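Enquirer: Quick one: the structure is below, and I'll ask about it shortly.
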Amino acid sequence: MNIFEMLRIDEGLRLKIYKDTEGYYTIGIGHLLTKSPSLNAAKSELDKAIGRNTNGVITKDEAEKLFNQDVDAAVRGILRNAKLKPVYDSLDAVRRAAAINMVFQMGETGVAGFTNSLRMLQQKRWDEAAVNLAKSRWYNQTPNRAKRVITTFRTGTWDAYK
Ligand SMILES: c1ccc2occc2c1
Ligand SMILES: [Cl-]
Ligand SMILES: [Cl-]
């Protein structure tokens, strides 16, 4: 198991523009196109990201290409964030994957709001962090996914993904 497989499991793969759990236009492997309520705006953003007139549909390869780009950006974003980096540097390889998953999902900003959990993770107090992570909108809105990520930080293993 690795970050790519983990996210592929959490996000699925769709080749046609769709609305995510928050109702925002997305495509591929969880690639957010726009928060705008307009499909046209979404189709424009899509064409711009792919570099062609897509008509709201992309191929598997194009999807995987966006995904590669998005994973890379998440990681790089964590390493550039002064709040995040030190936490991430402190983690083992499995837990780093859980950290990337959360940023991929909610953005660096979204995560930057888990200040108390971050500190717990940094201190390696696993069970407590797990409990704190669960007291969040994130958990209440996407409970099954959150459970898997939370178990990952708790255990340091891929059991939730098997
Ligand atoms: C970067 C570093 C550590 C993290 O813990 C949870 C999210 C996250 C992101
Ligand atoms: Cl893009
Ligand atoms: Cl879920």
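Per the header of the entry, the method used was X-ray crystallography, 1.8 Å.
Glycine is treated like the rest: Cβ placed from N, Cα and C.
From Swiss-Prot, here are the annotated features:
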{"type": "MUTAGEN", "residues": "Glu11 to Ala, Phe, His, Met or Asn", "note": "Complete loss of enzymatic activity"}
{"type": "MUTAGEN", "residues": "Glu11 to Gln", "note": "Complete loss of activity"}
{"type": "MUTAGEN", "residues": "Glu11 to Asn", "note": "Loss of 84% of enzymatic activity"}
{"type": "ACT_SITE", "residues": "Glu11", "note": "active site, proton donor/acceptor"}
{"type": "MUTAGEN", "residues": "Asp20 to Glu or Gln", "note": "Loss of 99% of enzymatic activity"}
{"type": "MUTAGEN", "residues": "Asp20 to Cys", "note": "Nearly no effet on specific enzymatic activity"}
{"type": "MUTAGEN", "residues": "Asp20 to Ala, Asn, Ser or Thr", "note": "Complete loss of enzymatic activity"}
{"type": "ACT_SITE", "residues": "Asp20", "note": "active site, proton donor/acceptor"}
{"type": "MUTAGEN", "residues": "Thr26 to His", "note": "Facilitates transglycosylation more effectively than hydrolysis; covalently bound substrate"}
{"type": "MUTAGEN", "residues": "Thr26 to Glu", "note": "Complete loss of activity at neutral pH; covalently bound substrate"}
{"type": "MUTAGEN", "residues": "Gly30 to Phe", "note": "Almost complete loss of enzymatic activity. The enzyme is destabilized by 1.5 kcal/mol"}
{"type": "MUTAGEN", "residues": "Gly30 to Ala", "note": "Almost complete loss of enzymatic activity"}
{"type": "BINDING", "residues": "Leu32, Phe104, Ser117, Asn132", "note": "substrate binding site"}
{"type": "MUTAGEN", "residues": "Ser117 to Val", "note": "50-fold decrease in enzymatic activity"}
{"type": "MUTAGEN", "residues": "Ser117 to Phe", "note": "10-fold decrease in enzymatic activity"}
{"type": "MUTAGEN", "residues": "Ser117 to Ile", "note": "500-fold decrease in enzymatic activity"}
{"type": "MUTAGEN", "residues": "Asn132 to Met or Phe", "note": "2-fold decrease in enzymatic activity"}
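Describe each of these features in terms of where it is and what it packs against.
Expert: Same-chain residues at least 6 positions away in sequence with a Cβ under 8 Å from that of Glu11 (mutagenesis position) are, in sequence order, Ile29, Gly30.
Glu11 (mutagenesis position) falls within a helix when secondary structure is assigned with DSSP.
Around the Cβ of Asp20 (mutagenesis position), a 10 Å sphere holds 16 further Cβ atoms from the protein chains shown.
DSSP gives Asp20 (mutagenesis position) a coil state; it is part of no helix or strand.
A 10 Å cutoff on Cβ-Cβ distances gives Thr26 (mutagenesis position) a total of 22 other Cβ atoms nearby, all chains included.
Following the DSSP three-state reduction, the secondary structure of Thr26 (mutagenesis position) is strand.
For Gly30 (mutagenesis position), the number of other Cβ atoms no farther than 10 Å from its own Cβ, over all displayed protein chains, is 20.
Following the DSSP three-state reduction, the secondary structure of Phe104 (substrate binding site) is helix.
Sequence-distant neighbours of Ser117 (mutagenesis position) (same chain, 6+ residues apart, CB-CB distance under 8 A): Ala129, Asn132, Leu133.
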Enquirer: I'd like to know which of the recorded positions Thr26, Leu32, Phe104 sit within 10 A of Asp20 (mutagenesis position) at the Cα level.
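Expert: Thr26, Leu32, listed in sequence order.
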Enquirer: Among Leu32, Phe104, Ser117, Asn132, the annotated substrate contacts, find the widest CA pair distance and round it to a whole Å.
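Expert: Per the listed residues, the maximum Cα distance equals 27 Å.
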Enquirer: Tell me the Cα distance separating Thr26 (mutagenesis position) from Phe104 (substrate binding site), rounded to the nearest angstrom.
Expert: 13
